[PDB]
Amino acid sequence: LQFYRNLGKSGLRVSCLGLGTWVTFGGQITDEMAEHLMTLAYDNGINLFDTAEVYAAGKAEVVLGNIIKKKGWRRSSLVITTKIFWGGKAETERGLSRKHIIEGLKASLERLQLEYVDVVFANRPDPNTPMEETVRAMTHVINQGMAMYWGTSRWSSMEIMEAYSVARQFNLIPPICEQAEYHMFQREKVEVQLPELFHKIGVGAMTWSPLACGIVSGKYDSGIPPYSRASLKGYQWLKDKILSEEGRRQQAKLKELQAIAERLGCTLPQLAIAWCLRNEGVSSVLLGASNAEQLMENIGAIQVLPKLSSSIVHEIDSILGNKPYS
Amino acid sequence: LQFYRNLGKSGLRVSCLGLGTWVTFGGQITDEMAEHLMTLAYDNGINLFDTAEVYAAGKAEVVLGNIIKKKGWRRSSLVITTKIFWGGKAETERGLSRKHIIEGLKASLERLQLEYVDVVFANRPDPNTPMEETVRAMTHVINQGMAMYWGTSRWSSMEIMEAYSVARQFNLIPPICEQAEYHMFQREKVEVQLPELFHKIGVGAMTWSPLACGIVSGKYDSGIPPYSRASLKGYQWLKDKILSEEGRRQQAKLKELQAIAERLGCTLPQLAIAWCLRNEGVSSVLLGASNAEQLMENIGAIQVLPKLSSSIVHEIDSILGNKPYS
Amino acid sequence: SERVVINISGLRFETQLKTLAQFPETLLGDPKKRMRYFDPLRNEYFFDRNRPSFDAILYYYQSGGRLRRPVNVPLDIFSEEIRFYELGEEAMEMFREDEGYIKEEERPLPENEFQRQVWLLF
Amino acid sequence: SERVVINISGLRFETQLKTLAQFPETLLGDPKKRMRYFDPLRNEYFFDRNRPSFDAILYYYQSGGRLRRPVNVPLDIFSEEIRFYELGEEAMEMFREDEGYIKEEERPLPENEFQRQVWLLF
Ligand SMILES: NC(=O)c1ccc[n+]([C@@H]2O[C@H](COP(=O)([O-])OP(=O)(O)OC[C@H]3O[C@@H](n4cnc5c(N)ncnc54)[C@H](OP(=O)(O)O)[C@@H]3O)[C@@H](O)[C@H]2O)c1
Ligand SMILES: NC(=O)c1ccc[n+]([C@@H]2O[C@H](COP(=O)([O-])OP(=O)(O)OC[C@H]3O[C@@H](n4cnc5c(N)ncnc54)[C@H](OP(=O)(O)O)[C@@H]3O)[C@@H](O)[C@H]2O)c1
């Protein structure tokens, strides 16, 4: 019901829906279309935009920054986030070492033409770097005014808790958010492992791929449409998933969900996105969109949210047959 | 008797009277008149000037800074303070999150054309932001040289103590002052709750609206004068208070106080302001003034202060009938 | 092997999480039950309780079951603490026995309204 | 539930402020009386006193009234501490009694200058 919410228990307020830039910005869509998606999103109250040094080899950040600069939006009305881990071919250009966090964030900031991001994320865990080093580097970039906060992405709850305890031990800053994959076909981490962290140390979840890259939209009920992400050069892996035996099973379950959507008077994408927001532990869902129609439809997920009663949720669980055991 | 005093137990020395800029600067009065008030104040030893990002949508800071720059006063001879909380229409432009404290203070500094303020204040408590985050942000702006000290405004003693303990816990900087409303018709907080904090952790009070926006001046004994704050567009709420049943009761009590004023040989505004300074816990009183006459009269409150004997104080208490129970 | 810090009225205790997970039905061994006492600012669980007793409570987990009352702690205060930490009825019984307390029975009347009446005055 | 740290000659104790406010007439329960011992640099009240005794003093507040002298602390040192923390005459009496001390009376003469004189040598 509340459009805006705290990111975890931090004081940072984000819209429950954000717009990501993976695959699209500087890649699948034109800069004109990217400017159009961002404008539409911003005019509709969405204040959260997520990107990463790895998207399109840095061009996603360049396009995102070009739009923010061209539109003149007040920096204080935006929450920009970026992720660091894979920043180049050289050995020292990847990972969460102090060298790569500082250099990677500095180069993203340059591509974004911004003095800082609101949240910097470790795009994934790093077995080769001591937690202390990572936590001190993140704390460093925040004290240098290069970021306001930091978070983790694809880390286990054990690793997130280690960062938090290392932070308390050395008087550093703990992470405030974990960026986890979450949709009807990937529920374990967000529903079973993250809640304890939310209540115990205030870490919130900012989930991605709420439509499992388009799979949950229903658009793949009769094969791979032209110009769909599954048909892009470089995304054969996605095509393989859809046509696989498991892919077929998913599509069949989606036909069952459509009836739920009609009962709630909404489209499947709207239902799928609202479902991700039914529990408090999720602070925001990062959407993906290759055109304006998709974005305008997906934003409507907010009207569905109040209708997800325990009854409806139990039903979706029955259909999916994959509710994780607590 | 001592014109200057320590702000709480910090080493910052302020005049017992300061000049505020709410309603007036960039709003009710001309920049010419604002330059005139500030000059008069500075030439009379007043070194404290208070403003806020919210006053006149930022114009109060612009006018205050224009005067300081034009007069060429040595920055080291001034104590400039500003308040942060409401800095815009966007969701992320209000509150005490790290994002808004840094961005809000940075934008005020730009409007003030100053490298830093002496004291930055949280204009009010923030239920939506962990104390730790706020205290780390305030400590951050001080370490960045953006402020010399920080304080609270409209916080309860419980919240002030929480900031102090959070500061000790993480080796951060505690607040040194609370900006509380204080006048003959609003005494609870300053007389009952703040003294313990003054003696225990050194936090001092810097009170505002010592004339309850003009109500205590006596100027409203026969209705709402023209050009008075109560008659300004946007201040109907003040007009409502004056004419209300409670307003009438206040005005009647003011007639009783006038006799006290004459016995002490002073005007009611002078008595009201000196009364605010009778107890050590109050470091300074922030005055408001829409013209030079008012300021020259109000400054005379300093001559009254030595005459407020226990006898006179007991009398004022009898008349007001609102002395709070300790 | 994640570590856990338990602060007993200022006296600091530390152990491994796997040492507490050994007894899941107790307060400390159950995440949901101890959650209430967690201080996220200091990364510790805080208990505003009796100090001399906790040693033995923690040793119970480290020893794998040994619950010995400290010589300097009154039996009534200790037993209240065993109950508070929810060590369970088995540990409690083992404790009382070793402490010199074993009683149990009572055969009432068959509830005859007659037998139970006669038996009570004889 | 604000916490309070009491440092007894280096030994650190912590409790909730509502645990101390339970007994307003004692030193620790009265803001004005304990103010003198507050260290604003460390956010703690410091007492340059006997260590083994404080446990029991703090437990008195946590227990809601139980004042047991620790086995390892001499009765004369403990009683001085009960007096210092101003626990009051009731707690003190309860303490002495439980400690095995109950005396009270003395009927003097009516102050007859005569009776009181005869009674004293008989
Ligand atoms: N933390 C991490 O490691 C991580 C990893 C991956 C992503 N992310 C973040 O999460 C964001 C969102 O992820 P995502 O792009 O995978 O999200 P998604 O919501 O699962 O998929 C969005 C894509 O599905 C299609 N789509 C969306 N709405 C539709 C509609 N109404 N009808 C039909 N098709 C629709 C579009 O693809 P087509 O139109 O091309 O078919 C669109 O590009 C990213 O941009 C990024 O910011 C983070
Ligand atoms: N911390 C906070 O949240 C907070 C909140 C409010 C204010 N403040 C601070 O406190 C400062 C002072 O507050 P305030 O303006 O309400 O103060 P005040 O002393 O209660 O009222 C000053 C106003 O009363 C009138 N006045 C003053 N002297 C007079 C005299 N001798 N004769 C007749 N009228 C006289 C003037 O209004 P007219 O001439 O227009 O009638 C003047 O603008 C502010 O400027 C601000 O810096 C802080």
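Residues displayed in chain B correspond, in order, to Swiss-Prot positions 36-361.
Heads up, header says this was done by X-ray crystallography, 2.4 Å.
Cβ coordinates are placed from backbone N, Cα and C, and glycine is handled just like the others.
Residues or ranges marked as active site, proton donor/acceptor in Swiss-Prot (evidence: a curator's inference): B:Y90. Shown in sequence order, B:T56, B:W57, B:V58, B:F60, B:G61, B:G62, B:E96 are the residues of the chain, 6+ apart in sequence, with a C-beta less than 8 angstroms from the C-beta of B:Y90 (mutagenesis position).
As annotated by Swiss-Prot, NADP(+) binding site applies to B:56-57, B:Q63, B:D85, B:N158, B:188-189, B:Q214, B:243-248, B:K254, B:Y262, B:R264, B:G323, B:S325, B:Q329, B:332-333, with the evidence given as experimental evidence. Same-chain residues at least 6 positions away in sequence with a Cβ under 8 Å from that of B:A247 (NADP(+) binding site) are, in sequence order, B:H218, B:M219, B:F220, B:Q221.
According to DSSP, B:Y90 (mutagenesis position) is assigned to a helical segment. The mutagenesis experiment B:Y90 to F is recorded by Swiss-Prot, whose note states: Abolishes enzyme activity, but has no effect on NADPH binding.
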Secondary structure of B:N333 (NADP(+) binding site) (DSSP, helix/strand/coil): helix
Packing count at B:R189 (NADP(+) binding site) (other Cβ atoms within 10 Å of its Cβ): 17
Listed binding-site residues (B:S325, B:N333), ranked by Cβ neighbours within 10 Å, top entry: B:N333
Entries of B:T56, B:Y90, B:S244, B:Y262 (recorded positions) sitting next to ligand 2, with Cβ under 6 Å as the cut-off: B:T56, B:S244
